[PDB]
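Enquirer: Can you read through this structure? Questions will come right after.
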Amino acid sequence: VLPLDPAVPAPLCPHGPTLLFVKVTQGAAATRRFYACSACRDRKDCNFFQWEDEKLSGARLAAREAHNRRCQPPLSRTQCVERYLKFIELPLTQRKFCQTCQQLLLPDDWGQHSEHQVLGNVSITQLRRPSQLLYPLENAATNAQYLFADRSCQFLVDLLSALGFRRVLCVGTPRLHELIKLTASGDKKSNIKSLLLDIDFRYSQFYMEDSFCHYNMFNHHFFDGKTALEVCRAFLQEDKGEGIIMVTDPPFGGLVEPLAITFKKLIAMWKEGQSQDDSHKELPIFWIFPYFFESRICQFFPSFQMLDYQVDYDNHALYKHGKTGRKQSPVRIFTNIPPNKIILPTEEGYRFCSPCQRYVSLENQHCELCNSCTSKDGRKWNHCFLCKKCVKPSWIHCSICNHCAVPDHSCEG
Ligand SMILES: Nc1ncnc2c1ncn2[C@@H]1O[C@H](CSCC[C@H](N)C(=O)O)[C@@H](O)[C@H]1O
Ligand SMILES: [Zn+2]
Ligand SMILES: [Zn+2]
Ligand SMILES: [Zn+2]
Ligand SMILES: [Zn+2]
Ligand SMILES: [Zn+2]
């Protein structure tokens, strides 16, 4: 029994309102309510823990509040915008970037970074590609910053163009953001705006207030307040809500329920003020995620189907290309956009499967008994008829269990 009440507000951690966890174990007869950190899995980075009954005293809470104020990024958002306007107006031979600090450098505070490792002659080309200048925060427990491979990212910007979107709400996709901006600015009158939402405050010194928001994705928190929140609200509400799509690449291993709750808050911002009669539209969404999360994702967004495009990364914890060659990427796209409207590059090994009106991989065989090109892995799958589905070729149909699974599994029933 959780008579859990959303009415009352969580305590505040450095990364915005904590989330409530409850443990049920040891016979499922005891409960424990506590507020943990919304966007840090292990306690090693955000060591927040408070029993719900536990109430902070005046002094102890003052300490908590000051600590939260202290853990904030060392530059205000406003300071970032001002430093940027001053930076892009220096000669090339005076644009420096400190790599040990991940900070753009104004000529006056070079001395403080003298004995650091500093990169010189930062061109505007680099400034408009921050994903290639800052090192990626690859820790799986906090950021999981795995950046798209150039080929796949260019595919995504081209797909968003051909579909006919002018605004792209980029929650957790820095590289896609920057490439959208470069395809809108250079050599094309195609207008595409992009609004990066991310917890990586390092991207604040590269985009002005209209293009970036310091944003926590697990609790729907704008670190800079209502001004930033309203930047986001206007970016959704523009053009009566038309011409907008939200692309997300959340950290692959993180809780997946609060993600859906945050995404639904965003959709709620987009649906406000829209015609009551015309309430049959949903906000077009790309949820980029490894394929084995489908069951969970479609449990929260019934209107989502999985495209067969293999999204490739420069770096990832799920696959790194071996000496034999390149291993395949488990990460796919999940959309409410009809997959028959989405055309995959035929020059990458992608063909249109007429039975399941959508594009599929070149090595993907079409299973005629669940009516879809079913081989998600790099191999050829098999169709079990008692489970009425296709399982990976290493799985077997177990007796007594009566459902498909690997040898060396736990038997049930
Ligand atoms: N709690 C959180 N709130 C907002 N953004 C977060 C977050 N946790 C991780 N992120 C961001 O989400 C991104 C996931 S890595 C995916 C990046 C994207 N595929 C690209 O290549 O451009 C990281 O950049 C990280 O900064
Ligand atoms: Zn430095
Ligand atoms: Zn097929
Ligand atoms: Zn099948
Ligand atoms: Zn079976
Ligand atoms: Zn079994």
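Numbers in chain A come straight from Swiss-Prot, and the residues shown are 28-440, in order.
Looking at the header, which is where the method is noted, we find X-ray crystallography, 3.1 Å.
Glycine is no exception: its Cβ is also placed from the backbone N, Cα and C atoms.
When I checked Swiss-Prot for this same protein, it listed these features:
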- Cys40, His42, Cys64, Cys73: Zn(2+) 1 binding site (BINDING)
- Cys125, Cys128, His140, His143: Zn(2+) 2 binding site (BINDING)
- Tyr173 to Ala: Abolished rRNA methyltransferase activity (MUTAGEN)
- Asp276 to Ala: Loss of methyltransferase activity (MUTAGEN)
- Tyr340 to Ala: Strongly impaired rRNA methyltransferase activity (MUTAGEN)
- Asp341 to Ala: Increased rRNA methylation (MUTAGEN)
- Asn342 to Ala: Strongly impaired rRNA methyltransferase activity (MUTAGEN)
- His343 to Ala: Decreased S-adenosyl-L-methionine-binding (MUTAGEN)
- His343 to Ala: Strongly impaired rRNA methyltransferase activity (MUTAGEN)
- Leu345 to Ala: Increased rRNA methylation (MUTAGEN)
- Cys394, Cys397, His410, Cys417: Zn(2+) 4 binding site (BINDING)
- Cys425, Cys428, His436, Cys438: Zn(2+) 6 binding site (BINDING)
Enquirer: Can you go through the recorded positions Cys73, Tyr173, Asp341, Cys397, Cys428, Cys438 and pick out those with a C-beta less than 6 angstroms from ligand 4?
Expert: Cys397
Enquirer: Once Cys394, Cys397, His410, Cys417 are set aside, which residues in the chain still have Cβ within 8 Å of the Cβ centroid of the Zn(2+) 4 site?
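Expert: Residues close to the Zn(2+) 4 site, other than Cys394, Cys397, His410, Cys417: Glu395, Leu396, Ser399, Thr401, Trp408, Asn409, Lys416.
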Enquirer: Return the members of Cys128, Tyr173, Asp276, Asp341 (the recorded positions) with CB less than 6 angstroms from at least one atom of ligand 1, or none.
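Expert: From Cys128, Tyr173, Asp276, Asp341, counting a Cβ under 6 Å from ligand 1 as near, the near ones are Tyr173, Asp276.
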Enquirer: For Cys428 (Zn(2+) 6 binding site) and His140 (Zn(2+) 2 binding site), what Cα-Cα distance in Å is obtained after rounding to a whole number?
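Expert: Given the Cα positions, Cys428 (Zn(2+) 6 binding site) is 64 Å from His140 (Zn(2+) 2 binding site).
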Enquirer: Name the secondary structure element type, per DSSP in three states, that contains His140 (Zn(2+) 2 binding site).
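Expert: In the DSSP reduction, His140 (Zn(2+) 2 binding site) maps to helix.
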Enquirer: Return the residues near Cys438 (Zn(2+) 6 binding site) by Cβ distance under 8 Å, restricted to its own chain and a separation of at least 6 in sequence.
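Expert: Within the chain, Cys438 (Zn(2+) 6 binding site) has Cβ neighbours under 8 Å at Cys425, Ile427, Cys428.
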Enquirer: May I ask which of the binding-site residues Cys417, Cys428, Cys438 have a CB within less than 6 Å of any atom of ligand 6, listed in sequence order?
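Expert: Close enough to ligand 6 are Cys428, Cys438.
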Enquirer: Name the residue among the binding-site residues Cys128, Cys394 whose Cβ has the smallest number of other Cβ atoms within 10 Å.
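Expert: Ranked by other Cβ atoms within 10 Å, the binding-site residues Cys128, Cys394 bottom out at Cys128.
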Enquirer: In this structure, which of the recorded positions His343, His436 has the fewest other Cβ atoms within 10 Å of its Cβ?
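Expert: Relative to the other recorded positions in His343, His436, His436 has the fewest Cβ atoms within 10 Å.
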Enquirer: Near the Zn(2+) 2 site, what residues other than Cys125, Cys128, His140, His143 in the same chain have a C-beta no further than 8 Å from the centroid of the listed C-beta atoms?
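Expert: In sequence order, the nearby non-listed residues are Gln126, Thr127, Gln130, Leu132, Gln139, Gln144, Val145.
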Enquirer: Please give me the CB contact count at 10 A for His42 (Zn(2+) 1 binding site), counting all chains in the structure.
Expert: 23
Enquirer: Among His42, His140, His410, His436, which binding-site residues lie by ligand 2, judged by Cβ under 6 Å to any atom?
Expert: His140
Enquirer: For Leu345 (mutagenesis position), just give me the three-state DSSP call.
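Expert: Going by the DSSP assignment, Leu345 (mutagenesis position) belongs to neither helix nor strand, so it counts as coil.
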Enquirer: Around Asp276 (mutagenesis position), how many other C-beta atoms are within 10 angstroms of its C-beta?
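Expert: Cβ-Cβ neighbours of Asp276 (mutagenesis position) within 10 Å number 26.
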